[PDB]
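*Asks:* What follows is a single structure, and I will ask about it in a moment.
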Amino acid sequence: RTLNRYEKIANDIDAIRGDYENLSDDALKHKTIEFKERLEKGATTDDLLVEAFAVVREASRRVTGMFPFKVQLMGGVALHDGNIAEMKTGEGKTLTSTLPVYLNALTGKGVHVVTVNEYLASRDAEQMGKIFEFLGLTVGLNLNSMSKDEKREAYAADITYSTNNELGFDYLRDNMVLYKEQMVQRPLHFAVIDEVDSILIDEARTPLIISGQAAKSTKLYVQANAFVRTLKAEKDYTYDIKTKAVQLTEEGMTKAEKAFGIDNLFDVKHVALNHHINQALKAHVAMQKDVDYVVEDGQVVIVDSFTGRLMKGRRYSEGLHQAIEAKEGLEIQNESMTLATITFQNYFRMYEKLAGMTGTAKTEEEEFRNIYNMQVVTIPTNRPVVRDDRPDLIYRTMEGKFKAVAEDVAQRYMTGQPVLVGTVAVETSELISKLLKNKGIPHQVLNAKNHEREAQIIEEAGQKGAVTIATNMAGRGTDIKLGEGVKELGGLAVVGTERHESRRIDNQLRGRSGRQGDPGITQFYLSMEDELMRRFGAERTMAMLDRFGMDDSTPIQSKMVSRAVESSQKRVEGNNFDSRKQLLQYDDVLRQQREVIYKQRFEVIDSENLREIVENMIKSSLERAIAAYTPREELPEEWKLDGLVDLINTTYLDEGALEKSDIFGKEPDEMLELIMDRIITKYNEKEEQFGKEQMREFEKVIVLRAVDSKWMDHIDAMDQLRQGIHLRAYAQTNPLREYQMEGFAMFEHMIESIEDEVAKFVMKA
Amino acid sequence: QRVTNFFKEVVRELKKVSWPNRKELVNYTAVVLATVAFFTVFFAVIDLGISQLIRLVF
Amino acid sequence: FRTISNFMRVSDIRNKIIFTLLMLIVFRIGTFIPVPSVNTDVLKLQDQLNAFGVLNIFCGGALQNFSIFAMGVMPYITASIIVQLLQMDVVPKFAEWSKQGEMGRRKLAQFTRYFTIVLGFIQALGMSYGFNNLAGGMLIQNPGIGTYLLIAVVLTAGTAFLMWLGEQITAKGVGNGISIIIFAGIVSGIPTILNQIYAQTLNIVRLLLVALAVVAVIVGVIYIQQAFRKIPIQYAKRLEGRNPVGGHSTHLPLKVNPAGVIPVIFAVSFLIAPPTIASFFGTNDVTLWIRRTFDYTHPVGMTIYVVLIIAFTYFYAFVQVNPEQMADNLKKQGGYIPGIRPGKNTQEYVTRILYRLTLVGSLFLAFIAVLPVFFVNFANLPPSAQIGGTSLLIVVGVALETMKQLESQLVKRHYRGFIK
Ligand SMILES: Nc1ncnc2c1ncn2[C@@H]1O[C@H](COP(=O)(O)OP(=O)(O)O)[C@@H](O)[C@H]1O
Ligand code: BEF
Ligand SMILES: [Mg+2]
């Protein structure tokens, strides 16, 4: 059992922090130099662990006033081992990140501390960077707004604080550079992932995708948007509430074919019109305004589903963003084109060491074992949870639930206890803010749109008589501190208003209330026309909401609706489980291909002579060109060798240098050797006249341009294959094996095209 | 006479089926006969072996 | 051949080939182990030929076996086909369990395992009692109900052990598990059949003609089994720019024989049920007439057999493919056959395709099923052979599917690169 090992190491650190206490600064900052030279002579980080942890304990008490508890040392040892430290919400996970981050930044290779958003990254960077810069290391903070030089300074520091999006995008942009000295990241060494279950379980359902702008079309967006704006929500389309899929009906298809003058919408010449009609339908019906996006400064800005904040650079793929901009009446932008793609599983499994800490890991433990080979370690609390988690108050309608929520917030405001109401969308947050505006209750709102005042709102949210309505922004890592007298009122009642997509997320909201042994109440007010119940509730229990009556002043005191609420949430969790499993194995196929391509593109970049690489490319292209003619079947002179001579003179050997007589009646390998040594002397004349390093610049540009263009086309073709592959499961094959085999064939044809393009552009230039 | 029209449709349908060509037909028959012959010999040999061991142990 | 030397050069492929062969040796070892109280000498005296072993007899023109694996995985086969027939609008709990996803599928798999144990018990009781009646009451010593339930629970334990062995040889072995065990049962019966044909023996050229006809029927079976009618499918939810190829296009393949071998299950249940219900009534005139006309080695019974194979192939092709569920899935995921509206019109389009393909597949299945009668009659073979029945289809299908699984494991090593 490892937990007794963690307790033993924590007691070791306790004895020697007795030893480390009476040391001045410049004698405690000297311990970093001492550990660095002991780590360069012969020691490992595992031998230095107790002395480094005692130095961080003393330095933290000297800087921040906090002296880490022994459960924080247990979580630090569990993070140094590469495990997942599941300390509860409020327990002190930021100091327990600073223990193994200091221990593993002494070797000089760099530690990445990953968080969920940029508020938490900047907050932790400020406080724990005060600790680390006392000790003598360097803390960079990698933000979305920085330039490449500031990012390179942030990654060159000893400890880098960033969010998971910026790490993924920096990796993807480092494999699109032309010079090696444009890469910002160092080799990936250690990642401490704060809120692991958000990053590695929840947000790992999505890939990071870097796009680049393609040509602009606008007329079909306005045409399809003007068509869909007259379309009668039940006769001409069906909106499926379960999976938010909007489809035309046969009346709507008839009206579409009449409005555009076409005869069949489902031809292969009207696939662009059908795509524009479908994306205008999804933009109108399935994408509600203040729920899914916002309109800021004449632009559609996406509100993130997990973090609940605006994603400024990010745009919807496949023409949905342009359909939303046509719907809103804004300027329709250009299309896009996927340049690079990675998932968070495949990104963080490149990291040579991976740790993590969260409050809510234990239910996902086997997933952390199957993918990341990380073991969830549960840490004690050192002070018991006095937080009061009351059961949910289920109502019939949303108007009755919101009247109850406003009445609860009103009667907690009268005593002086601070309230934090937790919604999800921006529009329900504004609805409940106007529900408290009349009733005369002064509040703050923390939406995606109110992100500028966030650090101010959180500093006032725990005062006496402080109502804060907050979306997903608050309920993940936000540390609300209680004001004077608030701990006697049982401070910070969290009033949730909906169930989220897992028990982990609403446990995180309750964790905003708890906060290390302080009192707190967490009441959830659900409803029966909540979006979780409407979308994932089973159709049996969705029939007797007339049986419960139509009053909504008192909650439904049943036990069949509580089973329905829990089963709907378990249905969402199972759907997300299978969706992230599917994305995992199919991006394992693209992960193998991408790792081959990116490793060889990098060693094209830092190779100070490319003559052997380009000559092997020309020889492989030439062997395939020889074997494309000259087949094994028709040996005696049915070999069409003047066509091969024409191909060599059009691709390799400048228009006159080969005749039929040079390769007449030859074996394929001896004509290969004849053409190959003619190619070598032509290359040597090119390298003589062209220059020596100028020739390397020339063919580096050729090779990298070919690799980039064929790899973007391969990402597109691989996406199209993954569209049709379940239809391949209709023929009683395994469709994953069909995906792997067709992806291998597609990849090898892509590499043959890379070699053909490089051979042609080098030899014929 | 609907049935002769239907049989003309069946013959027309059989020309859109993607039948295996002669190279993969010969490769498939080689794999099938090799598997059947190998497992015939394999099962005869282990029946003889289990029979001798059964005669030893009883 | 080169490819079987390429398999044994990869360590993982060779590892699971060797594990599969060890599990087949385990299966054969257990097929030599007798049942508790079954008195093996009267069993070995019951046969009409000379098989190999003491638990193998040649009864009814079939190599019967009365070890602890006497049932094989046959209760698992009949439990799976019953559960699959119950999913289709008969039991509603199974319908919604199938509609749930990969976790309601686990509920259906759990029910199939418990139903397998129940059906294995009932089949072991019927089998032990019927074999004891065949021997004249002499097969089971101490014919009390405690001995029958001991025999039934040990045969059900043998079948559940074979299902565990199948789970092993599909987890850590070469391919599918139960299919490899079924293949092993058939081709382990092959050598004693060859020994009977040798012990029988114009005759040398007659057996050469028989072997050439067997290779011809194996080629015809590979030809029909590997043939797909590929319906083109167009998806209208991605832009598909920048010169789409058209070579690896998306399509929907329908087999020519989509049913498989299951029509012969239903046809032989229809052909064995009147003789058993007439056997409960004792010998009469109409009992002997029912026994005489429902025997498919004579042309009235063979005609009823062929007609039922064709009719159940049509039924089970439309159960297996289900063009209405196919049309709804195509409409929901946004695909369409080019030219055809994605609702009812694609359902009746692929219904017409399925009528024509099912005619060809049903005639092939009926011909394959009544081929051993013709080989026995017009080749003077012993009736032990059953040479070219539906076991031929099972053997060809398992051989080809395991070969494709192995080559798919092989190609993950050959990712070249342009540098090399
Ligand atoms: N050892 C300690 N002594 C005193 N206060 C601490 C200690 N560790 C953490 N805290 C405080 O407890 C709160 C826990 O917040 P935080 O660590 O952000 O929670 P989480 O563990 O969810 O990230 C912080 O405000 C921090 O100031
Ligand atoms: F940052 Be914690 F999980 F409250
Ligand atoms: Mg935290």
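In chain A, numbers come from Swiss-Prot; the residues present are 14-778, in order.
Determined via electron microscopy, 4.0 Å.
Each Cβ is built from the backbone N, Cα and C atoms, and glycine gets one as well.
Sharing the features that Swiss-Prot gives for it:
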{"type": "BINDING", "residues": "A:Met79, A:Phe80, A:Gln85, A:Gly103, A:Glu104, A:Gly105, A:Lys106, A:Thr107, A:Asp492", "note": "ATP binding site"}
{"type": "MUTAGEN", "residues": "A:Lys101 to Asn", "note": "Can restore growth of E.coli secA mutants"}
{"type": "MUTAGEN", "residues": "A:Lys106 to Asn", "note": "Loss of activity. Cannot complement E.coli secA mutants"}
{"type": "MUTAGEN", "residues": "A:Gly587 to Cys", "note": "Forms position 587-750 dimers upon oxidation in vitro; when associated with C-750. Does not form position 587-587 dimers (homodimers)"}
{"type": "MUTAGEN", "residues": "A:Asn588 to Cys", "note": "Forms position 588-588 dimers upon oxidation in vitro (homodimers)"}
{"type": "MUTAGEN", "residues": "A:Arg750 to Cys", "note": "Forms position 587-750 dimers upon oxidation in vitro; when associated with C-587. Also forms position 750-750 dimers (homodimers)"}
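Please situate the listed features within the shown structure.
*Replies:* Every protein chain shown contributes to the tally, and the Cβ of A:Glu104 (ATP binding site) ends up with 28 other Cβ atoms within 10 Å. In the three-state DSSP reading, A:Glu104 (ATP binding site) counts as coil.
Counting only residues at least six positions away in the same chain, the Cβ atoms of A:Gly372, A:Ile392, A:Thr394, A:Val398, A:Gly524, A:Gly527 sit under 8 Å from the Cβ of A:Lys101 (mutagenesis position).
Residues within less than 8 Å, Cβ to Cβ, of A:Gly587 (mutagenesis position) and separated from it by at least 6 positions along the same chain comprise none.
Here the Cβ of A:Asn588 (mutagenesis position) has 15 other Cβ atoms within 10 Å, regardless of which shown protein chain they belong to. Annotation note: A:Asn588 (mutagenesis position) sits in a helical segment as assigned by DSSP.
Over all protein chains present, the Cβ of A:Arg750 (mutagenesis position) has 15 other Cβ atoms lying within 10 Å.
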*Asks:* To the nearest whole angstrom, what is the C-alpha distance linking A:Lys106 (mutagenesis position) and A:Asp492 (ATP binding site)?
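*Replies:* It is 11 Å, counting Cα to Cα.
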*Asks:* Does any of A:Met79, A:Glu104, A:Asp492, A:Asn588 have a Cβ within less than 6 Å of an atom of ligand 3? These are the recorded positions; tell me which, or none.
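*Replies:* Listed by sequence, the hits amount to none.
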*Asks:* Note down the number of other Cβ atoms within 10 Å of the Cβ of A:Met79 (ATP binding site), including every protein chain shown.
*Replies:* 15
*Asks:* Could you state the whole-number distance in Å separating the C-alpha atoms of A:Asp492 (ATP binding site) and A:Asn588 (mutagenesis position)?
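*Replies:* One finds 31 Å between the Cα atoms of these residues.
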*Asks:* What recorded positions among A:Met79, A:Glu104, A:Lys106, A:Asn588 have a C-beta sitting less than 6 Å from any atom of ligand 1?
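*Replies:* What lies within reach of ligand 1, judged by Cβ under 6 Å, is A:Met79, A:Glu104, A:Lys106.
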*Asks:* Does anything in the same chain, at least 6 positions from A:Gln85 (ATP binding site), have a Cβ under 8 Å from its Cβ, and if so what?
*Replies:* A:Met100, A:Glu104, A:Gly105, A:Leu108, A:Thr109, A:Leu112
*Asks:* For A:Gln85 (ATP binding site), what is the secondary structure by DSSP, using just helix, strand and coil?
*Replies:* helix
*Asks:* In whole Å, how far is A:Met79 (ATP binding site) from A:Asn588 (mutagenesis position) when you measure between their Cα atoms?
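*Replies:* Here the two Cα atoms lie 42 Å apart.
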*Asks:* By a 10 A CB contact count over all chains shown, which of the recorded positions listed here is most packed: A:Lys106, A:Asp492?
*Replies:* A:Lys106
*Asks:* Tell me the coarse DSSP state (helix, strand, coil) of A:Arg750 (mutagenesis position).
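*Replies:* It is helical.
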*Asks:* Between the Cα atoms of A:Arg750 (mutagenesis position) and A:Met79 (ATP binding site), find the distance and write it as a whole number of Å.
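*Replies:* Approximately 55 Å lies between the Cα of A:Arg750 (mutagenesis position) and that of A:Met79 (ATP binding site).
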*Asks:* Below 8 Å between Cβ atoms and chain C: which of A:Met79, A:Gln85, A:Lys106, A:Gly587, A:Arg750 make it? I'm asking about the recorded positions.
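*Replies:* The answer, in sequence order, is A:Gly587, A:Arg750.
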*Asks:* Could you give the maximum C-alpha to C-alpha distance in Å for the residues A:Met79, A:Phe80, A:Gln85, A:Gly103, A:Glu104, A:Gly105, A:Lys106, A:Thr107, A:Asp492 that bind ATP per the record?
*Replies:* 18
